[PDB]
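These notes concern the structure reproduced below.
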Amino acid sequence: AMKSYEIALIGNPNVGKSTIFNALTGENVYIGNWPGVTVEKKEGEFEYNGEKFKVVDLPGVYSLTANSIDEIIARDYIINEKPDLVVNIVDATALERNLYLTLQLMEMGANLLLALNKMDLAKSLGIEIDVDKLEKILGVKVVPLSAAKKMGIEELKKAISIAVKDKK
Ligand SMILES: Nc1nc2c(ncn2[C@@H]2O[C@H](COP(=O)(O)OP(=O)(O)O)[C@@H](O)[C@H]2O)c(=O)[nH]1
């Protein structure tokens, strides 16, 4: 009946991935781990419009090399599980370093959406981001938000429903 999609959340540690995951899924959540390791695996889902969205939280990583079991898990999933959409959660207060992962993600031909979190913190720290320039330079859609202050989440949901169609 209801059409489904699979989306993955990935970014550096401490960017608000857990906060965004909870905001998107609420009570619909299973918590376990990846096979044979003590790396936590969070999965949940939300309904938006008439469509259903399975959300997998990938391990927080700084790059997608193979220097850790986390990078391995994350890379294996992105490439071999082929999610309809990778939501790359990026911290606006440390853009440069967050974008290292982003570049690798683009390399892999991930269907990508950029969630530029912590806009409040950046503003309060005097950090300026030209979101439009960023969107332009990367050729990826950028959704500014502040998940901890419950701002932009709805915007994000909408952008997700739109971005998954870009896998076709
Ligand atoms: N200022 C601010 N803090 C945030 C935001 N989102 C998350 N945080 C805080 O950043 C810290 C780490 O967030 P968390 O979701 O646990 O990050 P994760 O490690 O990427 O999963 C927590 O203290 C959050 O409250 C935001 O939009 N603005």
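Going from the start of the chain as shown, residues are counted 1 onward.
Heads up, the Cβ atoms here are built off N, Cα and C, so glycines get one too.
Listed in Swiss-Prot:
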BINDING   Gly11, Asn12, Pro13, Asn14, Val15, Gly16, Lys17, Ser18  GTP 1 binding site
BINDING   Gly36, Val37, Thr38, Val39, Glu40  GTP 2 binding site
MUTAGEN   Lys42 to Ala (Swiss-Prot position 41)  Slight decrease in GTP hydrolysis rate
BINDING   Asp57, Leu58, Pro59, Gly60  GTP 3 binding site
MUTAGEN   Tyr62 to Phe (Swiss-Prot position 61)  No change in GTP hydrolysis rate
BINDING   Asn117, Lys118, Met119, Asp120  GTP 4 binding site
What subset of the binding-site residues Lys17, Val37, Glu40, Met119 lies within 10 angstroms of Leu58 (GTP 3 binding site) at the C-alpha level?
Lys17, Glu40
Identify which of the following binding-site residues, namely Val15, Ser18, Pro59, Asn117, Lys118, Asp120, place a Cβ less than 6 Å away from any atom of ligand 1, and list them by sequence position.
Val15, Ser18, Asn117, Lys118, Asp120
Among the binding-site residues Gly11, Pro13, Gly36, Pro59, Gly60, point out the residue whose Cβ has the most other Cβ atoms within 10 Å, with all shown protein chains included in the count.
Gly11
Please give me the recorded positions out of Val39, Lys42, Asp57, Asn117, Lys118, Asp120 that lie within 10 Å of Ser18 (GTP 1 binding site), comparing Cα atoms only.
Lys42, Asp57
Between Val37 (GTP 2 binding site) and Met119 (GTP 4 binding site), find the distance joining the two CA atoms and give it rounded to the nearest Å.
34
Compare the C-alpha of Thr38 (GTP 2 binding site) with the C-alpha of each of the binding-site residues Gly11, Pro13, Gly16, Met119, and give the closest one.
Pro13
Residue among recorded positions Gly11, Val15, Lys42 with Cα closest to the Cα of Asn117 (GTP 4 binding site):
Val15
Are any of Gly11, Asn12, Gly16, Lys17, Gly36, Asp120 (the binding-site residues) within 10 Å of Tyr62 (mutagenesis position) when you go C-alpha to C-alpha, and if so which?
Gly11, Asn12
Cα distance (Å, whole number) from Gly16 (GTP 1 binding site) to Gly60 (GTP 3 binding site):
10
Fewest neighbouring Cβ atoms within 10 Å: which of the binding-site residues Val15, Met119?
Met119
Need this for a regression test: recorded positions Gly36, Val39, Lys42, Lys118, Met119, filtered to those with Cα within 10 Å of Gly11 (GTP 1 binding site). What's left?
none
Binding-site residues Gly36, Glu40, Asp57, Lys118, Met119: which have a Cα within 10 Å of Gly16 (GTP 1 binding site)?
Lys118
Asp57, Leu58, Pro59, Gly60 excluded, remaining Cβ within 8 Å of their centroid (GTP 3):
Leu9, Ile10, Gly11, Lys17, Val61, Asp70, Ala74
